[PDB]
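Novice: Here's a structure for you.
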Amino acid sequence: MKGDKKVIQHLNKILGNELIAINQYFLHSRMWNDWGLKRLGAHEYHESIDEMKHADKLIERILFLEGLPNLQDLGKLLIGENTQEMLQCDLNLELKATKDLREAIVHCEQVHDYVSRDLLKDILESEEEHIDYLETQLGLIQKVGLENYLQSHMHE
Amino acid sequence: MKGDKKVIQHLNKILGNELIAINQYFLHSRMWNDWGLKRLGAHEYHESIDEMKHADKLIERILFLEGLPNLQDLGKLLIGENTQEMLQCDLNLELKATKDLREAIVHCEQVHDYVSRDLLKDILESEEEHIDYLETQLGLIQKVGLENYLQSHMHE
Amino acid sequence: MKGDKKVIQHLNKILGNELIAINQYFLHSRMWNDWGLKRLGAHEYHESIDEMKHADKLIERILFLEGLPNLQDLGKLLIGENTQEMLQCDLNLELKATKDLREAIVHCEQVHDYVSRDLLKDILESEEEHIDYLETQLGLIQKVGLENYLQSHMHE
Amino acid sequence: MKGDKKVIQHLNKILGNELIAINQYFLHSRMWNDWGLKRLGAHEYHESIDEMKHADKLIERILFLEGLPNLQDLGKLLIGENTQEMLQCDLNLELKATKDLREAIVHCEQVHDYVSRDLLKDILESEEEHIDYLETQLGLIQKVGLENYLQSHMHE
Amino acid sequence: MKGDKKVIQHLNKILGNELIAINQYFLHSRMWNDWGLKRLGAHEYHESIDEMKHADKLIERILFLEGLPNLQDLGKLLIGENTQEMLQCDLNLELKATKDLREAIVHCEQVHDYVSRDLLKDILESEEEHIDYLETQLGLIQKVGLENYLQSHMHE
Amino acid sequence: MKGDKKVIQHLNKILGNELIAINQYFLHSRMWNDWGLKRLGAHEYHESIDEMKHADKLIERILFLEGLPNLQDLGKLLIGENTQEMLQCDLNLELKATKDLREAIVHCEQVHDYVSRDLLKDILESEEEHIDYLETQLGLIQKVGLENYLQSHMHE
Amino acid sequence: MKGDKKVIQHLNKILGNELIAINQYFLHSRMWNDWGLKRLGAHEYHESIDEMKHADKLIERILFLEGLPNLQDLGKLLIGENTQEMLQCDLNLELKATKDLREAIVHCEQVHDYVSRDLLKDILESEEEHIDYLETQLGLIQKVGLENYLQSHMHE
Ligand code: HEM
Ligand code: HEM
Ligand code: HEM
Ligand code: HEM
Ligand SMILES: O=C1NC(=O)c2c(NCc3cc(F)ccc3O)cccc21
Ligand SMILES: O=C1NC(=O)c2c(NCc3cc(F)ccc3O)cccc21
Ligand SMILES: O=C1NC(=O)c2c(NCc3cc(F)ccc3O)cccc21
Ligand SMILES: [K+]
Ligand SMILES: [K+]
């Protein structure tokens with residue numbers, strides 16, 4: 001079913017953010033596991049998988065709309081080098097992600113692509129949950145101290 | 001445990017091929033599903049997952065060797081536009097992949113990184129199984145004809 | 001709860017489309033079964049049942065909003081005489097139904113009937129799924145040939 | 001128990017035919033598997049296994065009769081280059097085998113080795129079942145065409 | 001996947017050794033069973049089966065590498081006339097087998113056919129296990145005496 | 001089966017390293033248990049058991065190759081006096097063990113003792129896993145602090 | 001709990017004997033397995049494990065008493081060259097062990113370390129059971145003859 005060209009462009013822009021997220025969260029996960037912070041590693045792995053599921057649904061919608069999913073262009077990964085900075089990199093990425101989702105939804109609404117809108121709303125819901133998670137972790141580091149926060153994420 | 005620098009370079013080169021494969025096989029999978037060729041779609045999905053598992057193990061080894069896994073640089077996806085060409089693109093990618101695995105193993109053997117060698121041998125085994133699969137599919141298209149081959153991959 | 005007069009008019013228009021589809025899809029199903037294309041017959045039966053469910057929910061929403069659900073004014077059924085034509089007739093009907101759905105959602109949004117909109121969006125998602133199925137089948141007739149396509153739909 | 005010398009010679013002749021069939025059918029099975037024709041590969045594997053079981057029973061009977069089972073002399077394998085040739089090579093072998101079985105049964109009856117006869121009759125029943133299968137496959141190739149015939153033997 | 005010509009020649013040589021072993025061990029098994037030494041017969045049967053499995057894997061690898069598996073040429077069986085001779089015949093055959101496997105592994109390593117090496121290494125492990133069994137049996141005959149050794153192998 | 005004299009010397013050297021490790025890790029385990037660091041005690045016990053298993057397999061391989069396994073010449077145990085020191089003493093030992101493993105594998109490869117190599121490679125993989133654990137613990141002492149690290153290892 | 005200095009010396013002496021027995025019995029076990037005398041090999045393995053458990057308990061007792069368990073000094077292993085000698089070597093070692101146990105219990109009683117005495121008494125009961133086993137095996141070698149005795153220990 002031939003879709004709106006600019007909608008497909010938005011979907012592909014959203015897909016690009018998810019593809020960045022997949023790799024950034026997967027790398028952070030395995031960095032945390034390597035450091036013995038297995039609870040962070042497992043959670044961040046699950047964030048990676050969730051972005052993979054989002055990318056899948058975007059790929060599928062783009063193909064249905066008879067566009068070409070762009071998996072070739074990979075934007076810049078925000079890889080941190082310690083726990084506090086990795087969380088902030090994830091958060092910075094999510095704030096960019098939600099901004100683009102909102103702009104995409106605006107355009108879907110204008111051209112009446114209500115099904116695409118619904119898909120992007122569902123993704124936006126998951127990304128805001130991720131932001132909640134990240135904001136909470138950063139807040140906890142201040143409340144309990146970095147050493148305790150890391151201690152609490154050694155074991156699953 | 002600090003690894004050999006050139007070994008880590010090889011591992012990262014292997015990882016780059018797997019990252020290309022992940023996206024190429026995932027896209028082909030969803031293209032086939034979109035076309036109603038669900039048996040090809042499901043198989044190619046499983047090839048994608050297998051490359052994901054390989055990438056994971058490479059990322060983990062690189063981190064253990066105290067290198068930096070490169071998930072930023074994404075080489076060129078060989079995306080075909082019909083079944084015969086998609087299979088050939090996968091095969092062309094695998095023949096490149098196995099060549100690089102062999103060179104990587106040569107160097108691991110020289111510097112005595114026997115554990116890395118074992119990991120790359122296991123990956124090489126999976127990639128040669130994939131080549132077998134691809135060569136067989138291409139051969140079947142000739143034997144049964146394209147229309148029958150596609151018919152036989154409509155339903156799972 | 002007194003609803004907007006024109007919302008109810010839209011809902012009754014969508015209802016009218018679903019009533020055509022019920023009968024069109026049911027007849028196509030029984031024609032395919034009579035021809036021994038039992039897999040098409042079964043799938044088309046489930047398409048008819050799905051439209052019956054949408055009709056039910058429209059009738060319920062109209063009665064809640066204190067309108068009169070129009071089950072009396074049956075529009076034109078698009079019945080094919082062979083499989084390719086029947087699939088195309090379903091597609092043609094679905095493409096009108098989705099245009100009317102989008103127009104109804106526009107109006108629901110204007111007058112703030114957000115629950116009616118949500119219902120129409122859910123129905124729209126179904127109908128686009130039906131369009132995906134129908135386009136996929138017509139593409140498969142091309143890719144594998146008519147004789148093979150029909151063969152693959154003889155047995156469930 | 002001292003058997004008749006000519007009976008033992010016949011049993012070794014039947015054994016020799018079975019040792020050819022074991023290898024011919026095993027190789028044909030693995031060829032069909034390599035080509036993706038896994039239904040033929042599996043069925044031919046089971047034919048090879050059945051010949052192994054016959055060979056076992058012949059070896060056991062020859063030893064009971066105080067003869068020396070000949071596993072050293074391997075006759076000519078009839079290996080085909082395509083499916084039609086392979087099937088016809090199997091059939092040519094089976095027809096030689098059943099001829100030899102009948103001549104061996106005649107001699108067992110003449111010298112009153114009724115147990116050896118009963119063993120050979122059971123093997124003969126198995127070989128006639130393989131001939132039925134082969135003649136049926138060759139006829140199916142004519143009825144449905146080679147492309148369809150190979151299509152139907154891709155999947156198990 | 002086109003393999004190295006000499007690797008394939010090596011694989012066919014190893015296949016030739018396995019084909020001798022299959023028949024030699026199968027005949028020894030059935031001789032021991034005929035003599036009432038059923039524990040020896042059973043164990044020797046399982047050695048024959050294990051060689052059959054090795055031969056299968058070699059055939060499959062040769063065909064994947066686009067060579068022709070040689071099941072036609074059958075080398076000399078080493079058949080003993082009593083238990084001690086039969087065990088020593090098996091041991092002589094195994095010592096030739098492992099010499100050939102080492103030479104083939106050398107060549108696989110030199111041309112970087114690492115998957116073929118791994119296959120031959122696994123077969124070599126099984127053959128060294130068989131050498132261990134055989135040397136151990138020959139030793140037990142000396143320790144417990146032949147009559148006791150045979151007594152211990154009457155009943156499974 | 002007569003093995004290479006120097007292979008057996010290497011195997012006995014690896015064996016000697018495992019015998020030190022068994023005793024070193026067992027004592028460390030019981031020291032941690034006595035101090036109430038039961039999670040470290042349990043984990044170190046399982047490290048000791050794992051070395052016992054490696055020792056067993058080395059002893060078995062040496063006896064198969066007709067050498068004399070040296071369980072008599074116990075080298076120097078590296079016992080720490082506090083947790084950080086004990087972990088470092090384990091790491092120091094593992095780093096010598098892996099160097100000796102790589103030297104032994106070099107020689108096994110030269111004289112074509114591929115089964116001994118395979119055994120040593122499997123042991124090497126274990127030992128590198130142990131190194132990963134030990135480095136991770138020493139890094140965690142930094143990241144979370146000593147008091148927190150010890151606290152997290154009081155209870156299993 | 002600070003223990004008596006000479007109690008701790010006795011416990012380390014007992015521990016030293018247990019450490020010898022661990023290695024002597026483990027090597028004897030694996031020699032018997034290599035020779036195909038698997039029932040002896042299994043029983044001797046379990047004797048080695050029992051000494052391992054006694055060593056554990058002595059190490060734990062010494063640490064509780066604030067001593068340093070000596071796992072560094074390994075006394076002379078008594079290794080036989082045949083079954084008869086191996087059993088007698090074990091028995092000679094056990095007879096020195098029980099001597100040293102009795103002298104340690106005397107001292108424990110004198111200084112009122114009644115819990116250490118109870119531990120040593122339990123270990124003495126195990127060692128006297130081992131002496132019973134060993135004396136009985138040497139008696140059986142006489143009563144059934146060496147060939148029969150060895151025959152009865154081939155199979156588990
Ligand atoms: C750095 C690149 C990637 C890595 C390291 C990675 C890793 C993984 C791993 C370890 C799994 C679990 C599979 C299993 O154990 O069964 C997985 C699952 C999955 N991956 Fe990835 N992946 C990567 C990229 C992608 C991409 C780019 C996509 C889609 C475009 C994707 C889609 C999926 C899906 C759909 C699943 C299944 C999740 C489920 O269980 O429902 N992955 N991935
Ligand atoms: C206003 C028009 C119709 C409405 C609102 C309607 C509604 C429904 C509903 C709600 C169901 C149950 C679906 C479920 O499983 O949850 C159903 C079932 C069914 N409908 Fe209709 N339907 C309509 C017309 C028709 C027509 C014209 C036919 C046949 C010509 C038909 C044939 C069937 C059949 C065979 C079933 C399944 C009955 C069973 O349980 O065995 N329907 N319908
Ligand atoms: C003297 C020649 C042979 C004899 C007498 C023989 C006999 C047997 C027997 C009795 C079985 C067990 C069948 C059952 O009861 O299920 C068997 C299994 C088998 N044979 Fe043979 N065989 C021979 C040659 C071969 C050859 C040349 C190959 C392949 C190169 C082969 C491959 C196999 C395989 C793969 C199995 C299945 C083993 C398993 O996984 O359990 N055999 N054979
Ligand atoms: C040559 C030296 C040794 C060898 C070859 C050896 C071998 C083994 C083996 C193979 C096991 C069984 C592992 C399994 O679960 O599969 C074991 C268990 C064990 N070992 Fe050792 N060991 C040695 C020294 C020691 C020492 C010195 C100690 C204590 C100081 C010890 C304490 C233990 C304990 C407590 C167990 C578990 C027993 C149970 O099942 O409760 N080992 N050993
Ligand atoms: O398709 C039809 N949907 C209807 O509601 C309907 C009819 N409704 C009569 C009616 C009027 C009213 F003012 C209040 C209640 C009520 O039932 C009559 C004929 C046909 C249809
Ligand atoms: O396929 C072969 N079948 C055989 O029996 C055989 C051989 N016989 C050894 C033998 C055993 C015996 F119990 C009495 C006499 C005797 O010669 C030698 C090579 C090959 C084969
Ligand atoms: O740690 C030890 N590993 C041993 O093999 C060993 C001993 N072996 C004696 C022996 C010699 C022989 F030529 C044949 C068999 C045999 O058992 C003696 C003392 C200590 C150890
Ligand atoms: K804390
Ligand atoms: K067909």
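The backbone N, Cα and C atoms fix where each Cβ goes, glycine too.
Found this in Swiss-Prot, in case it helps:
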BINDING   E:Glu18, E:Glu51, E:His54, E:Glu127  Fe(2+) Fe1 binding site
BINDING   E:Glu51, E:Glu94, E:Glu127, E:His130  Fe(2+) Fe2 binding site
BINDING   E:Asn148, E:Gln151  K(+) binding site
DOMAIN    E:1-145  domain 'Ferritin-like diiron'
MUTAGEN   E:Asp34 to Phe  About 30% active in Fe(2+) oxidation and storage, diiron-binding site does not coordinate fully, decreased overall flexibility of the BFR, partially occludes B-pores, see Fe ion inside the B-pore
MUTAGEN   E:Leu68 to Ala  Assembles into normal BFR with wild-type ability to oxidize Fe(2+) and store Fe(3+), 5.2-fold decrease in rate of iron release from BRF, greatly reduced affinity for Bfd
MUTAGEN   E:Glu81 to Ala  Assembles into normal BFR with wild-type ability to oxidize Fe(2+) and store Fe(3+), 3.2-fold decrease in rate of iron release from BRF, greatly reduced affinity for Bfd
MUTAGEN   E:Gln151 to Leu  About 70% active in Fe(2+) oxidation and storage, diiron-binding site does not coordinate fully, loss of bound K(+)
Novice: Using the alpha carbons only, what distance in Å do you get between E:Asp34 (mutagenesis position) and E:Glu81 (mutagenesis position) once rounded?
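Specialist: Rounded to the nearest whole number, the Cα-Cα distance is 13 Å.
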Novice: I'd like the number of other C-beta atoms within 10 A of the C-beta of E:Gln151 (mutagenesis position), please.
Specialist: 14
Novice: Compared by Cα position, which of the recorded positions E:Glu18, E:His54, E:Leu68, E:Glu81, E:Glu127 is the closest one to E:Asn148 (K(+) binding site)?
Specialist: E:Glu81
Novice: Between the Cα atoms of E:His54 (Fe(2+) Fe1 binding site) and E:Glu94 (Fe(2+) Fe2 binding site), find the distance and write it as a whole number of Å.
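Specialist: Computed Cα spacing between E:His54 (Fe(2+) Fe1 binding site) and E:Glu94 (Fe(2+) Fe2 binding site) is 14 Å.
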Novice: From the centroid of the CB atoms of E:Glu18, E:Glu51, E:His54, E:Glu127, the recorded Fe(2+) Fe1 site, which same-chain residues not already listed sit within 8 A by their CB, in sequence order?
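Specialist: What remains near the Cβ centre is E:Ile14, E:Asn17, E:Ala21, E:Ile22, E:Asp50, E:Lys53, E:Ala55, E:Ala97, E:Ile123, E:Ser126.
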Novice: Specify the nearest of the recorded positions E:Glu18, E:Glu51, E:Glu81 to E:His130 (Fe(2+) Fe2 binding site), where nearness means the distance between Cα atoms.
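Specialist: Sorting the recorded positions by distance from E:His130 (Fe(2+) Fe2 binding site), the top entry is E:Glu51.
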Novice: Around the recorded Fe(2+) Fe2 site, report the further residues of that chain (criterion: Cβ within 8 Å of the mean position of the Cβ atoms of E:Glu51, E:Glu94, E:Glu127, E:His130; site residues excluded), sequence-ordered.
Specialist: E:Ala21, E:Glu47, E:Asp50, E:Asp90, E:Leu93, E:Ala97, E:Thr98, E:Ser126, E:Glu129, E:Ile131
Novice: Do you know the DSSP helix, strand and coil residue counts for the domain 'Ferritin-like diiron' (E:1-145)?
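Specialist: Its residues fall into 117 helix, 0 strand, 28 coil.
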Novice: Check each of E:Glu18, E:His54, E:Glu94, E:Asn148 (the binding-site residues) against chain G and write down, in sequence order, those whose C-beta lies under 8 A from a C-beta there; write 'none' if there are none.
Specialist: E:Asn148
Novice: In terms of Cα spacing, which of the recorded positions E:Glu51, E:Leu68, E:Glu81, E:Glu127 are within 10 angstroms of E:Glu94 (Fe(2+) Fe2 binding site)?
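Specialist: So the list is E:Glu127.
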Novice: So which of these recorded positions, E:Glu18, E:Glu51, E:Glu81, E:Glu94, E:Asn148, get their C-beta under 8 angstroms from chain D?
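Specialist: Sorted by position along the sequence, the hits amount to none.
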Novice: Since the record lists E:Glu81, E:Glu94, E:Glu127 as recorded positions, which of them has the fewest other Cβ atoms within 10 Å of its Cβ?
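Specialist: Ranked by other Cβ atoms within 10 Å, the recorded positions E:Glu81, E:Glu94, E:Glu127 bottom out at E:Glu81.
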Novice: Given the recorded positions E:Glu18, E:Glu51, E:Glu81, E:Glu127, E:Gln151, state which is nearest to E:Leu68 (mutagenesis position) when distance is taken between Cα atoms.
Specialist: E:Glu18
Novice: Near E:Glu18 (Fe(2+) Fe1 binding site), which residues of its own chain have a C-beta under 8 A away, given they sit six or more steps off in sequence?
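Specialist: The answer is E:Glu51, E:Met52, E:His54, E:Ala55, E:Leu58, E:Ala97, E:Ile123.
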